[PDB]
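Student: One structure coming up, written as structure tokens, with questions to follow.
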Amino acid sequence: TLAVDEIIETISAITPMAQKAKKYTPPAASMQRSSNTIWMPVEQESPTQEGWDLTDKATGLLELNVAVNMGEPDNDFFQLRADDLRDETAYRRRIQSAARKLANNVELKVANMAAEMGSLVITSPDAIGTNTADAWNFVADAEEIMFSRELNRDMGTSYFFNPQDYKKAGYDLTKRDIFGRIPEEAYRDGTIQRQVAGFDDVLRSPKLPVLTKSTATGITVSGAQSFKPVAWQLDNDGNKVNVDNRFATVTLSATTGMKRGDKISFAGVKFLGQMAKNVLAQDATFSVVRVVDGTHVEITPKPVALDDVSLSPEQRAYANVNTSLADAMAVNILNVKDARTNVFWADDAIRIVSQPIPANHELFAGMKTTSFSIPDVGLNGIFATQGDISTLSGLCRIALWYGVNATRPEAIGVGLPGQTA
Amino acid sequence: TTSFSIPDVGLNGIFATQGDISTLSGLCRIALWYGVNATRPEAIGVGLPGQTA
Amino acid sequence: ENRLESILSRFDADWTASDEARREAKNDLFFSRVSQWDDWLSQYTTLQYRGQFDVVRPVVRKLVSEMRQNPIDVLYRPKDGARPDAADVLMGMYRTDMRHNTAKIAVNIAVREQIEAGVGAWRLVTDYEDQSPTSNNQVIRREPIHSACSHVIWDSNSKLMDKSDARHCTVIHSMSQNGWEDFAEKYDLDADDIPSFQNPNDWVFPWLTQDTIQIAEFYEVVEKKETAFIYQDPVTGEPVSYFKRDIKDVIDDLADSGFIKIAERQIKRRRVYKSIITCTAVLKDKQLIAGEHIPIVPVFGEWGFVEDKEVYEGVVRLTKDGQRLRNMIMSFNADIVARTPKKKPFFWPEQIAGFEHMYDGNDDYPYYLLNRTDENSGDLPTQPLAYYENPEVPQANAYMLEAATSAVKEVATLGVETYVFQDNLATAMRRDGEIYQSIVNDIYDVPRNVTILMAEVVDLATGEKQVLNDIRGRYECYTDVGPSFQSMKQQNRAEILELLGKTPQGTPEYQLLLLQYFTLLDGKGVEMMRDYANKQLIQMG
Amino acid sequence: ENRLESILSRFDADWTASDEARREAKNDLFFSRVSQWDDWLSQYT
Amino acid sequence: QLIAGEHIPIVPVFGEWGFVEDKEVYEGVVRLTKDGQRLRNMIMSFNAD
């Protein structure tokens, strides 16, 4: 038996979403006291009035906020043994594969968070290769909805296909019976284009989730509900605690079959042009964040109503839905069939809050700690090593701490082809 | 281990530290070993005011 | 896009690339400075004798003394076709700001670490001095770097002994609480935000290093084409060129004083930036420092590349196995000597029953009496007296103590002489001279010599600050290696004596003797004699 | 803030930092100046 | 109490001086010979016994 050191390469991963996501590193000393959460403001919107006499009509000031927190470390704790030889020849390769797997986990977490908190939903009644230019139509629908909603896109937009839909788009381009530059590139290579239908970054991500269909049916809103924008509220002790602006809990008839990531739309409500508060022709879409209780659900776009008479003008200035819930509205489930999801967003909607692990400290004497940077993704964790007692072996840990957050759930989106019947 | 001097008094102790790889935790221990000896108890005295019945 | 992310990625790549040699060098340093029983598992098991019978330290001391007896210092020499004394001013500056104790200490530390571990380093910095400035109210000083193997991390993609082609280098600074407070005061940082950086310790190091703060300095070199202005000197000549970065201010003061612009060209040059970093945030981002090179000089022993992997070795690495074997065998022999029953007789209790006080060790009896009879066996059985065998040193133990000592003696012979190490030190000093020349051209006031005097052409801004003006005829002298002289007066005395040693006893010999008397120090009698020599030279014309 | 506190903190930092070398040097000085037999406990027992 | 000069008036002299890992170590001549000398003393004491 002549075991060699010629390795057979088997796997090769890409992390485009994790590479593109913005990385935020708040100060650790403050974060430890603040309990791994930090609040950031939201662009203020101002109400306006018409008329000459405005006595006793002077509004207040309302400035909303969102909160970003973190999760738990993703380790690769493994054990060494210095008296073997297979445990010697494989330790370095284990380290490298550990770095690669950590990058994989970060990208998967980003993709799952985006696909489960993407408020905007663009659905199609058939596949992409059915008719001509359907891939471009799918991208242009997302571009048009983000343009109509007047969402900020200065930092850039992004659309991630799944490989099957990427192949379908390339096939649509190459069945054109003409050859210029775009078909020629889509033939020689697999790329459709770098920019399609307005998006300045159209990529293909092999690690996009599948949104399983929803078994929910015949669900209606129970009781008229109005969710007023607010910046803080009084607790039992009288302290003013902040309120997140990306969550609203509604009371439905029954949350049977609903799950994290289900896309819904109430029958009757519509979108608004945000700044101008003009009613759009497309029904409002929401994504359920958490199925609390058996009759409540937490949806990520807070449905502020324009005609809500219970809203002070400074709160009505944040309206994003043309009408409020009316005790009988049926909620239509938008994901009626299983389908792998294309995910689009504005590049400033998803961030990765990262905190260090100060294991290089004096308190952890006897263990040797090093900085350890993940490639591709822009993250740095710790690599710690300790030795066992009375034996030539030890433990090695590759730890790294991150939390993926969606600061603007209304800016993220999802693409669902073939959502028929 | 390292030295750890105690203020006011002229004493020194051992400051030791250890870390755990499994649970990312650490233990610190400030130990001080000393003994008070009365070599002349017949010289050491005590005053007791108000020792009435 | 994150600057800290890029910096940390480069640092991680370099650290991982250089981990093996760094671990070996740290082990060598511990072996040669703390103890040769570098066992971190000894504190757990039971205690046995562990001696240290050194056979490598005398060789290290001999090599250090040999390298100390032959100092090496930079020697600036004018280029081919340049002015004959184009290096006098640079030599004066170099000697003036390198004659201090810090430079000698740093070089000695680097050399000792080169001999012991395999790599060492030192640093060049500039400071503002107001009492005794070298030039332009500034001084240049050479500071030491301790444990350069673990504290200086070079760019991994560098294939030169002096690391002249490396673009970046991160240096880990460790300081006490007071040191960090003063460092923050000096660099205008925040002393309340305690910084931390990686600095792993060996498993065998038993001490804690309580209350220390670690940071990193990241030096990077960027070569770019920057704009340069061509002026006309009103004093003398015509062509002078300066950099826009250097004359960002006093851009109209030149015109006011009498400089008229001729043209404007683009000249490529190097700029060095320093960043103060911790594991979390970037404290200082892009502080531009003086010079065209990283101010860090590394010195190597046996240096090379094996498989795109750097390896450096000193004099301790190859003797470690033999020394450890020798220590182990000597500890075994001492254990044999101590814990071994001595040579005493084997006695039946009935043999000496009643006579036990005769064999204790006193000499009050003429002989020893033994019992003869047993009431049941009639007579005691006859057996020759037996004695416990004396302790012995095994032939294997003696043979391998000798063999280990001989092997260490064979392998701990640098060269035949330390010529290779002295040549490496000379290369390091040449790099030091290059860096110092660049820093001098950047900050000092270098006069230009005319054949018609030294013309120091400088000007001051409206904020009373003085800005240097240096023409592009600056690299007029190259670098070589010569003896360490405290000043050019000593250098001239040595040169005159060297010329006297070869000049035969004639008129040149008389001239050289008079010159040596001229360049002497001052007292009273020697002052009179130097005056006489001056008068004789003047009279001879 | 106390001057005595600051002075003693600096002195304490230096004293604990330079402890092992100081004790080893004192041991060397005793070994080379007084006696090479410092059992103490093994001498009086 | 302000004293004369610019420097601390204490002058140190070192033998074999160095830093191991942020820790100063200085050695003279007796430290390395202690093991052998103690062993020789013990062996001669045993022989005297």
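Chain C is numbered as in Swiss-Prot; the shown residues are, in order, 5-420, 445-480, 492-580.
Per the header of the entry, the method used was electron microscopy, 3.2 Å.
Note that Cβ sites are derived from N, Cα and C of the backbone, with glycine treated the same way.
Found this in Swiss-Prot, in case it helps:
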type: MUTAGEN; residues: C:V64 to A, T or M; note: Overpackaging
type: MUTAGEN; residues: C:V303 to A, T, M or Y; note: Overpackaging
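A description of the local structural setting of each listed feature is requested, covering burial, neighbours and distances.
Tutor: Around the Cβ of C:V64 (mutagenesis position), a 10 Å sphere holds 22 further Cβ atoms from the protein chains shown.
Less than 8 angstroms from the CB of C:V303 (mutagenesis position) sit C:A114, C:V115, C:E117, C:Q118, C:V123, C:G124, C:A125, C:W126, C:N452, C:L453, C:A456, each of them six or more residues away in the same chain. When secondary structure is read from DSSP and collapsed to three states, C:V303 (mutagenesis position) falls in the strand class.
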Student: For C:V64 (mutagenesis position), what is the secondary structure state per DSSP, taken as helix, strand or coil?
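Tutor: C:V64 (mutagenesis position) sits in a helix per DSSP.
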